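Trainee: One structure, pasted below without further comment.
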Amino acid sequence: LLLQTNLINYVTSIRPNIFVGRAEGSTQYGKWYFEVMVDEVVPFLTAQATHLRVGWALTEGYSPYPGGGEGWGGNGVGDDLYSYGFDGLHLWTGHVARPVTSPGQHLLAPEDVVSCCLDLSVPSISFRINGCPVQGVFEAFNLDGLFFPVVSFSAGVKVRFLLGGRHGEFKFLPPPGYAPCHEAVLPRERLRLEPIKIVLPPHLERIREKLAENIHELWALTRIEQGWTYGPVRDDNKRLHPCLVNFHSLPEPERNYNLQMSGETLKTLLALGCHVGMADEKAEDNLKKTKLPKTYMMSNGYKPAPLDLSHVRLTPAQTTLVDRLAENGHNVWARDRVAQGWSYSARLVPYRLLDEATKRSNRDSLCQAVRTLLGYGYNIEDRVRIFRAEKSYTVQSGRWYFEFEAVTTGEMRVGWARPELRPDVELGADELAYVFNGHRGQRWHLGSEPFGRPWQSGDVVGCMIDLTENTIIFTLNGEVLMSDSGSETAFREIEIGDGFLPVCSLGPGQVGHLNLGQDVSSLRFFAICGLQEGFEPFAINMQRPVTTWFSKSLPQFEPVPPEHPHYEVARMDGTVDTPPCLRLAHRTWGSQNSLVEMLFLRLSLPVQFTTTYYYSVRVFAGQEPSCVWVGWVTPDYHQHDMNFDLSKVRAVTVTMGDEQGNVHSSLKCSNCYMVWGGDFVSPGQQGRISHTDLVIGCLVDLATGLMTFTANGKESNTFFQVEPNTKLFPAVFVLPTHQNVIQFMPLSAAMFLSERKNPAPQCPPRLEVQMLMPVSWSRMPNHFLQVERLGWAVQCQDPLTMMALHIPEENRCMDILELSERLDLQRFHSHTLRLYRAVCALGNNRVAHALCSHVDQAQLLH
Amino acid sequence: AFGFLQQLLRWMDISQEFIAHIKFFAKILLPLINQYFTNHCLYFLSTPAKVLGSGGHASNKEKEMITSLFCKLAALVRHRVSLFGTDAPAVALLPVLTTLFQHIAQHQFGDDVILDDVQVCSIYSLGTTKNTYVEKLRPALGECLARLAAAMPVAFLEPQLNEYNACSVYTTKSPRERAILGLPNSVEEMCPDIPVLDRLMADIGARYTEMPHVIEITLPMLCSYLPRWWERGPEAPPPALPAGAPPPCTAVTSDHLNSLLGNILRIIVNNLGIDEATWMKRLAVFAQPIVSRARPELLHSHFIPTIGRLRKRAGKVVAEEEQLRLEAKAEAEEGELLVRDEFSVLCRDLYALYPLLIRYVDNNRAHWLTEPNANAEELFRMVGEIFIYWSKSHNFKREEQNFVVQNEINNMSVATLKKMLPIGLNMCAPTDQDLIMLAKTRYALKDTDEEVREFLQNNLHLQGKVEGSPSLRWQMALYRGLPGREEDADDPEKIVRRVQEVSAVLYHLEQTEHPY
């Protein structure tokens, strides 16, 4: 019921840039083996047990968030549905400590190694300790994403990867048929560690004759002038072929090679919007060759006839067409060799980003042929990160300034903003911001307007505000930016409001470094428009840096505000003939109709140990049976995924059967699947299937191990059309039921443990439908962990920990420093502390002893 | 765009047929403004729209301008031409347009008639060709080149250069419109005397800008030494030099930028030295705005990068200092009606309006965009212009009767520049004045801000005041005054001596600017 606190360490995850995944096309054998060695002297650090886990993540876990997470702290591996792990005897996926049996049941001790192998044709991960096999695997999991080798850790640990390319000395022999970072790793980049976040047509005949004859003369002239003389020996290194003579005696497949290539070329060009006809048609026949000495007429006998274009360029318009042709040729080369044929022989890599050098080499090889053909006369035509100072540092009056530096020249916005900056809104799209985006040289407030010159590399930009005369000024390397109308930063008459706050926003792949003035040396220029104008560097008189809150991307849960524009809920009191109901409404007008929105109830349903072992969904008789069941504690939240179909919608009712308690979701408009979901469900959107994974695959020697269970059932919900089969608009009463115990009943009696004997359903004010907001706020910690050869070994020595709240209702942790602007949980926790002090009254020491469990001496000292 | 071009051809024959031997007259007059307004307004149609036919249709519109040759009217039909001159600014396969070849006649027709009408006879003038100013402007938006960029028109500079000297004839009709014809060498290649004189290679091969890597520079070498050599007082020895000097100076800037960079600075310093001719108070009011507006561009010719500009600024400030005694004539007339004010009003108006039109613009063009950086970096960058040149602002700040100078701004086409004269220098002139970064000047400025007399303020300035309070001056002031002060100056009189200038600025300039 209350918020409990304790000291939590910082868990950090690292991962090499190794891309492995499944798709229709390039696969790279999809099977990979991996080895890592550990060295540490901190089996039990002074704080708590250290963290060290190894596994894979499908490029969407986003686990490393220094601070609180879904469970207790930002756990990196195996504490969600998107990661898998092993720590010596464990199988972690979604905060579950699944045990395994293996000889020498010890943790990842020093001077030891672990091996991880991944099969993708059949989805499976297996682990192996230094010498012995492990009796547990993961399987039957989603593959929609790239699987990345990851490792989580705490301080005091040195860890070395094993690549095998240059210094990976595998102490354990590789398993039979797994690539040890050999075939294709960083094909277009390097390797480095990276923390996460019978009558043919005449036209065709003419084109074929031109292209084929010209290119066949080409190869001969090119080789014979390079010096490819008639050698007697048959060499394979240089691949000189003395039997290879002029075009006439080319092998039999040469005819089809010539025909099909030009056929595909013309078919592709037909869809490029070309224009057939005569444009020049002169250099082919009326060509007048300039005086060329006969020295170039070497004993080959074949006259070289290249078009003289030492200064003439045809067109940059053909560049895109040649690029498309080169892409198609690269695709068919991939088909021939690796990416589409999957030939097992011995190289190459996926066709998407195989190699820029190889792509440009192929482009140059195929560009000159088209250039010569055309010169003969046939001329032819995922979000944004926002950062701000906390509401504590809100500036109310005065003249203030701070600087910023843009390492890149991409998408960035810098300026001021109101303290109540609502996220999910681009800067300058409302009254709540006054920002500048120099990518196109624009100012932003209630929209975009032209203002100033665009950035360059670095390009330090300073931002100042003067509340005395209600102005905002932008300077660029010591000169004020100018508007199109010649005004001096025209922002007259800006309301003071509740103060102002610095704000920055960066797009994808953008790097910025802003200084609030904590130390005046870090101010890059600060010598022109800040000194004698009286402007105050923002964070000038402070001995500690600024908190600098930022914008999270993980979609946490929040109640629907009653003032929502077009999402209005209702709480009807239960009548005589019907229990209380919860209806929703939508503005069936020119308003937005967003994707299916996931709704959730406030209280959870912990399960003992079993005792229900299943759940049943039904309209009036047995619907889709074998609904996924778990049988452990597994806190469970009533859920509802509905789409706005105009008019009205759900009605998450509260029903009560003759001797059971069923929750009902009435519906009238159209299809909306409505069954509850887990408490840890925080996915994106745009997806209905393949969001559950990680079935436990521990077994026994002779395939007799009976410890297989389809756990991690995040989306423990059904779908609508399973129940009805008709083409009409009737009403539907889906009544799922999970709870049932000795009644000698309803949903309300299973969540408050105070009316458990009461059979009457109730809807107290605690109940409230929620919804997951795409973006919330989070606090950047004031400190971070410190962390290069022989597999890029990395060490972390300096310890670091934090104290954070944990909400029992949602079983989630949250850094306690957030209360400083939460401002409500802060008041509740202050009153909780007062209650503790009161109940430990004067001279009552047994209660003090009892409280010494809820709080700790180290916690109080911290 | 071509749907409405047919109506143009029907009226030209009927106009002469009816007179020499109607609804049609208005049927051409009406489309003029309608087409011209949108054509000038939607100038962004060029690049993202009308990918290939834009050139052809603009060329057809240009070829429609041949009507001026047939029907020469003394009365202007500007309602179309003024806005149609702006359509000129609005891949090797571009043979569709045929007036790409008529461009030669379009260029030659205007300039060929000046030789015919050199007599210029009772009232006849160059009004037919005077409109070429808009057409001659081709700085950036070049669609087609066709090698017909400067081969022919370069022959027409000599007809213009024939009227360089006065030659005891009536003044030039279009000296300003003569200069626009000189583009800043933006023809993608150039070499002198090969097409001008050698016709043997012109028709055969255009081999230029690559073979003569050191022979391309032959016109600037003769055009740079001579005008710098002349430094005469009167404007007659430069009879057309104001109209002929800006274009060669501008052209050499872009040329050989990646290879030869000293030409720009050489030309800039040469013109800066030549400005000693303009330095005197009043010699020719006609030449003052023309030379200033022709080329107010400075690349590497500021006081800090070029120490010669430091010396030139001394002469400029010396010229400026005379303005106090110059404006004292106003007080002479205002001293209890000492003499009739009419004889002095005109002199004061001229001496206040004309001289300030050039010097203030010169610094604010690009010199005030570079000097304050060095001045902030070190106090010795422009200490001469810091401890001085403040007296110029005082004359205009006081003597409010001089606000009539706004008549000078009136002829340009009220945010008068008088308030903004030290605006660029408001961070440079008083930065090295008193307590550079100490904040101790706040008390002195507050004490002096009582509309006190100059003598009384000077007497009060002898007291001296400082403050080492635990105030805001912890880490901005007294922490960046010291590193910024290379040689810590300790002189109360020398600092208050610039402090009263700031106090007077507070009392007069911005205090009135806010009311104004």
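Count begins at 1; order follows the chain as displayed.
If you're wondering, the header gives electron microscopy, 3.4 Å.
Yeah, the Cβs are placed from backbone N, Cα and C, and that goes for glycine too.
Straight from Swiss-Prot, here's the annotation block:
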- A:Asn130 to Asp (Swiss-Prot position 760): Impairs interaction with FKBP1A (MUTAGEN)
- A:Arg371 to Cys (Swiss-Prot position 1044): Decreases protein stability (MUTAGEN)
- A:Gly377 to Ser (Swiss-Prot position 1050): Decreases protein stability (MUTAGEN)
- A:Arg388 to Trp (Swiss-Prot position 1076): Decreases protein stability (MUTAGEN)
Trainee: Compile a sequence-ordered list of residues in the same chain as A:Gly377 (mutagenesis position), six or more apart from it, whose Cβ lies below 8 A from its Cβ; state 'none' when nothing qualifies.
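Mentor: Result: A:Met278, A:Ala279, A:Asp280, A:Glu281, A:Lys282, A:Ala283, A:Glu284.
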Trainee: Indicate the candidate from A:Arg371, A:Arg388 with the smallest number of other Cβ atoms within 10 Å of its Cβ, considering only these mutagenesis positions.
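Mentor: Taking A:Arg371, A:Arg388 as the mutagenesis positions, the minimal 10 Å Cβ count falls on A:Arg371.
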Trainee: In whole Å, how far does the CA atom of A:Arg371 (mutagenesis position) lie from that of A:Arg388 (mutagenesis position)?
Mentor: 54
Trainee: Let me know the DSSP-derived helix, strand or coil state of A:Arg371 (mutagenesis position), please.
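Mentor: The three-state answer is helix.
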Trainee: Same chain only, sequence gap of 6 or more: which residues have a CB within under 8 Å of the CB of A:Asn130 (mutagenesis position)?
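Mentor: Correct list: A:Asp112, A:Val113, A:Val114, A:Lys171, A:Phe172.
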Trainee: When DSSP is mapped onto helix/strand/coil, what comes out for A:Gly377 (mutagenesis position)?
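Mentor: In three-state terms, A:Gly377 (mutagenesis position) counts as coil.
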Trainee: Tell me the coarse DSSP state (helix, strand, coil) of A:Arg388 (mutagenesis position).
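Mentor: The three-state answer is strand.
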Trainee: Which state, by DSSP, holds A:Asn130 (mutagenesis position): helix, strand or coil?
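Mentor: For A:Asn130 (mutagenesis position) - judged by DSSP and reduced to three states - the answer is coil.
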